[PDB]
Amino acid sequence: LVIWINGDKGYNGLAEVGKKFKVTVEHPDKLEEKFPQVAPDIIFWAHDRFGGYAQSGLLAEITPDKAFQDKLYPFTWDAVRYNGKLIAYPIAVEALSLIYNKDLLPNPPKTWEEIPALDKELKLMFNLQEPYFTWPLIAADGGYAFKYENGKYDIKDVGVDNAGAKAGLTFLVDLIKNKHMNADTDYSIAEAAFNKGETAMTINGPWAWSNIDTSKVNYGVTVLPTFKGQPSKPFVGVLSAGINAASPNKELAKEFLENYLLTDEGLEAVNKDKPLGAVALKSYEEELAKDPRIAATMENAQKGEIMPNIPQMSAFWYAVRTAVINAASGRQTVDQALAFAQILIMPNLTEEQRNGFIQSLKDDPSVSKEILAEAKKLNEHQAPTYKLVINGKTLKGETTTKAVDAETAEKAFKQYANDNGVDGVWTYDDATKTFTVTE
Amino acid sequence: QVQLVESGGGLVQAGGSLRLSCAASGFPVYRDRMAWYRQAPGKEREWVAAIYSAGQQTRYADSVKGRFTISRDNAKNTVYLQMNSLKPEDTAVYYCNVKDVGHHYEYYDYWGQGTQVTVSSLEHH
Amino acid sequence: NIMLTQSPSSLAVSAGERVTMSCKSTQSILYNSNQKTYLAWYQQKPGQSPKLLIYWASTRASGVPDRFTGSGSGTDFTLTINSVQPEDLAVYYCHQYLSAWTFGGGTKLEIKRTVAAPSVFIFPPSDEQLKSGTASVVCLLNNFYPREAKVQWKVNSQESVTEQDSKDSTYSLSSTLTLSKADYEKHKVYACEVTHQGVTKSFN
Amino acid sequence: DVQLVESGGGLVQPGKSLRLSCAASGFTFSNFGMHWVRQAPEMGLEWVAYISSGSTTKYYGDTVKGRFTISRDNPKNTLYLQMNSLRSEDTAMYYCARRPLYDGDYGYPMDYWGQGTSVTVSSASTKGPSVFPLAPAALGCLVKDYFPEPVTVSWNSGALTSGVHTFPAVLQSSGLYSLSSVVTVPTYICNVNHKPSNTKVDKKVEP
Amino acid sequence: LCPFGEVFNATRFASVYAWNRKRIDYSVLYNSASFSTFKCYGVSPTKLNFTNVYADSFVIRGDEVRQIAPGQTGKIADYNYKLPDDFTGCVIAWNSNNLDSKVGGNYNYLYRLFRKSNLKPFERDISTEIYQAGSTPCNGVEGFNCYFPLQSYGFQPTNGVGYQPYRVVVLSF
Ligand SMILES: OC[C@H]1O[C@H](O[C@H]2[C@H](O)[C@@H](O)[C@@H](O)O[C@@H]2CO)[C@H](O)[C@@H](O)[C@@H]1O
């Protein structure tokens, strides 16, 4: 068996778990983008890419067991559900949390705006390259990836252009411009800084905890700070296992997932290597919820929103990433970056039309709203009386006219018949509204 | 002395895009007003877009607001009209235009040679 | 939108020889992808819906006689008929269908033949019309050529000529004189004299 | 075979609205785009409107944009054209035409046209025609004082068509129309139909 | 001393339609041998040596300097900058080919070309709304009888004295 997981997860622990079950595990770089093009027996990733994989047909639908369904949390099953069928086996629920240094600061900042001042006392930094870490601050003030109405996602509407998203991104670029956070830093640099205690506070998921546990520096985990009185709403990730459609060992991989990995011993061996967070298995989660860090993770998950599993997600991410970079490095303004993300999210646009709209937004930002409206219109456009009967000696026929009074109609028809040389007896039937003239 | 030469355009399918260029010689492109007019075959020449040096930077006709845009480049002394979501109504000859008064308030409306933009409408299989 | 100008507006020709009618385009209508010129030639017979003749300005539509051919390029095109038939009497339009759709001004084809002797008929007003308060007298010409013919009334005249029928290539004409009941009653004899290249009809 | 028939034309006042229907038979209506094209004696053929197969794309003529709306009902195989704010320039005969599949590749242009219906606009009202025989060899019947001037004259209900001469309707000084239709012969009845007045008159012509 | 260096020798002079206004030794200006036109109305240039002093700065073309005077009529005097008929103060103007003229033309400077009505003395109009020549509304959109009210000076280095860029400062007391 071949397993692909991210480089920051517990690859070693999964290796021993597979060894107890041969099983081979690898951690290739950029596996979320390598998987669609290459096609590994099973891949562990967040549920957002799994919907796109299922639409492309790369993931084989798994036959579940009702007892197995009852053994795990139901909302995880709903999250890994696409069009009413289950495409993956949930493993863990991971959400971002604020990890601060106890020695550097007694209590975490309650609001985002306090963070600048605190920072200028030290003279906060995290991963800015990936939009997963930046998104909570953008979405704190109403920004949404896709409108969720009556349980369904509206692809036609994208909320990355809301005034809340603009406010969040302009606050973040103000933090960057105040020399408070490095624009070029990534996950690895942020981790290295936090182990050495250079930075007081950071945003990270459960998986990083073990590494900090190796640095033996005291760390406190809590909810992300509120933005303008509104809490940050981080995307909730469901780290799940997807079985490849072309897997020659589909049944073996399914049995390994059901009976060996998703067990108390398997989860406790994996979590020791790297903290998975809120696990999907009920008993281990109950035995682990006593740890305050899992409680903070679950609180952040409750405050935040789970990632959609629609196939229009990955492209979205790319757009947002670009937007964040366009705001992080100062190459272009916040509003322009959000307009570019909105353009890039549109699925039906041809490459030439998309490039044209990108150029039009580049060279004139004064009418950006009208450009976006026309682009959205293009994207939607490319989405795949009284009657007379005369019986004379010469003419026989009929004629209909518009008259309000019967007397007026009979006078008009008398004039018409005289005009046509008809002179004879007249009869009228009001039931059928017919003037019958004959000789 | 003043010379306006247009380039770009040609034939594009409905919904495509184009970038008309107006190269200007004899005057800096940063001036009071540089505009783009369209003339259809058998109609009257009408105003499409314009870029100014004071007040609102760009102004557009109602029928082409959003789809079109106008920008200027000082280094290459050019005015660019970017046309998106083109429709068969946009089939016309486009002229870049300036208004320069010589000396006696009889402003010579300097026009260019004009470029043909034909926005076809054909169905493909 | 691309305008098209058809020339000549009207031409007259006998049967058996060749005709060529042109039309000019405002701009070249050559499609880049296929390198095919997008123009058609349509034939509309009098009182009939237009009938497609030629497409791509060179290809011949199904069922079109071989005598019809289309040529031209750039911004000017021509339709050529090698052996004009009397049934070919119609209006031909060149229609471009690249950017929107436009049609030409229409080129009307006339059929020339030997001069024909008109048959002259007289029609006095019917008694019913006289009862109606007005009178109308009709002078009628069957099967005459050419169109030109002068009619004079002998005791407010309307002249109506039918289109040249394709079967025989002749004309028919009506000159109608309208008078009041009193005006018709005052006079006694009514006649019309017709002068033509190829006669007076009277009644009391 | 492919057949298109128009209906709904008639006499309407300026500024009113009118609905034109085009019924198709012999081919799949939902697969082909449709055109509305009008012709007038002083106008020639002129394309008016175009609707796509799936109604996604619609185009309108420059002189009729903002007033004419084109629509279609695929299950009923019907095409509708709604005209608003009619002006005196809109008097014409309208045809519905079929745009063949993928004229960008095959290139086959508008091929099948309907019979067409005459839509006229004027402040004047309709009036039933008056039919008068002509005593004879040629004989005929003459129709006076009708409006508008779509009118069909046949002989013996179309039994005879050889020697039939019908003349274009000519405008009188009184604002009406009139025409005479005649036939050369060695009983004869001429049939006159004026649709806007719904007037069908059968005239026997005798000396 | 008064800051005449900020006024006379400033690198940037605004267009005449948006002429610069500033609030405040004159014999040095009278005999500076650098001033092409120095004409004073209501006061003697030599007797200047006053509670309100205002300096107006703009750039015009050569044959329009005579429009900066009381009672004059013309585009600069009508729609750009008008002085009162009882003006007490004066006008200075000098050639600016070396500074304001750039090779290939200098089209930065602007003047207002249209306005609905003339202007009262001592006021500045900065509005850049579309002018209506006819009666139909423009809706902030050009077209027939819809004109942009500003126009640029084509200050080419080869222009004659009549069309050369003049810098004009008006000292009003
Ligand atoms: O590129 C943005 C990225 O965000 C999320 O990726 C997370 C992933 O879910 C975690 O398991 C871990 O790898 O941290 C990543 C930080 O980017 C989305 O899951 C992913 O689809 C998206 O591309």
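The residues of chain E that appear here are 335-358, 364-388, 392-515 by Swiss-Prot count, in order.
According to its header, this structure was worked out by electron microscopy, 3.6 Å.
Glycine residues also receive a Cβ, built from the backbone N, Cα and C atoms like all the rest.
Here Swiss-Prot notes a natural variant, E:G339 to H, with the remark: In strain: Omicron/BA.2.75, Omicron/XBB.1.5, Omicron/EG.5.1. Annotation note: E:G339 (variant position) sits in a helical segment as assigned by DSSP.
Reduced to three states, the DSSP call for E:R346 (variant position) is coil. Counting only same-chain residues at least 6 apart in sequence, none has a Cβ under 8 Å from the Cβ of E:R346 (variant position). For the natural variant E:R346 to K, the note given by Swiss-Prot reads: In strain: Mu/B.1.621.
Look at E:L368 (variant position): DSSP puts it in a helix. The natural variant E:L368 to I is recorded by Swiss-Prot, whose note states: In strain: Omicron/XBB.1.5, Omicron/EG.5.1.
Here Swiss-Prot notes a natural variant, E:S373 to P, with the remark: In strain: Omicron/BA.1, Omicron/BA.2, Omicron/BA.2.12.1, Omicron/BA.2.75, Omicron/BA.4, Omicron/BA.5, Omicron/BQ.1.1, Omicron/XBB.1.5, Omicron/EG.5.1. Secondary structure from DSSP puts E:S373 (variant position) in coil. Cβ neighbour count for E:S373 (variant position) (all protein chains, 10 Å cutoff from its Cβ): 10.
Around E:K444 (variant position), a 10 Å sphere centred on its CB holds 13 further CB atoms from the protein chains shown. E:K444 (variant position) carries neither a helix nor a strand DSSP state and counts as coil. Among the natural variants in Swiss-Prot, E:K444 to T has the note: In strain: Omicron/BQ.1.1. The residue drawn here is the original one.
A C-beta separation below 8 Å, combined with a sequence spacing of at least six in one chain, links E:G446 (variant position) to E:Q498. According to Swiss-Prot, the natural variant E:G446 to S carries the following note: In strain: Omicron/BA.1, Omicron/BA.2.75, Omicron/XBB.1.5, Omicron/EG.5.1.
As a natural variant entry, E:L452 to Q appears in Swiss-Prot alongside the note: In strain: Omicron/BA.2.12.1. In sequence order, E:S349, E:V350, E:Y351, E:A352, E:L492, E:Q493, E:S494, E:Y495 are the residues of the chain that are 6 or more apart from E:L452 (variant position) and have a CB within less than 8 Å of its CB.
Long-range Cβ proximity for E:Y453 (mutagenesis position), meaning a same-chain Cβ under 8 A and a gap of 6 or more residues, is found for E:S349, E:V350, E:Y351, E:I402, E:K417, E:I418, E:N422, E:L492, E:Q493, E:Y495. Here Swiss-Prot notes a mutagenesis experiment, E:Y453 to F, with the remark: Decreased HLA binding to NF9 epitope. Increased binding affinity to human ACE2.
Looking at Swiss-Prot, you'll find the mutagenesis E:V483 to A noted as follows: Increased resistance to neutralizing antibodies. Look at E:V483 (mutagenesis position): DSSP puts it in coil.
The annotation that Swiss-Prot gives for the naturally occurring variant E:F486 to P reads: In strain: Omicron/XBB.1.5, Omicron/EG.5.1. Within its own chain, E:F486 (variant position) has E:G476, E:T478 as residues 6 or more apart in sequence whose C-beta sits under 8 angstroms from its own.
Taken residue by residue with DSSP, E:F490 (variant position) is part of neither helix nor strand, so it is coil. Listed in Swiss-Prot is the natural variant E:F490 to S, annotated as follows: In strain: Lambda/C.37, Omicron/BQ.1.1, Omicron/XBB.1.5, Omicron/EG.5.1.
Every protein chain considered, the tally of other Cβ atoms within 10 Å of the Cβ of E:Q493 (mutagenesis position) stands at 24. For the mutagenesis experiment E:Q493 to N, the note given by Swiss-Prot reads: Reduced host ACE2-binding affinity in vitro.
Across the structure, E:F490 (variant position) and E:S373 (variant position) are spaced 37 Å apart at their Cα atoms. Ranking the recorded positions E:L368, E:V483 by the number of CB atoms within 10 A of their own CB puts E:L368 at the top. When the variant positions E:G339, E:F490 are compared by the number of other CB atoms within 10 angstroms of each CB, E:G339 has the fewest. As deposited, the model skips 3 residues from E:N388 to E:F392; the distance between those two Cα positions rounds to 11 Å. Take the Cα of E:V483 (mutagenesis position) and measure to each of the variant positions E:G339, E:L368, E:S373, E:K444: the nearest one is E:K444. A separation of roughly 11 Å, to the nearest angstrom, links the Cα atoms of E:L368 (variant position) and E:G339 (variant position).
Distance noted between the C-alpha atoms of E:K444 (variant position) and E:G339 (variant position) is 23 Å. Counting only the Cα atoms, the space from E:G339 (variant position) to E:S373 (variant position) is about 14 angstrom.
Proximity to chain B (CB-CB distance below 8 Å) holds for E:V483 among the recorded positions E:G339, E:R346, E:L368, E:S373, E:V483.
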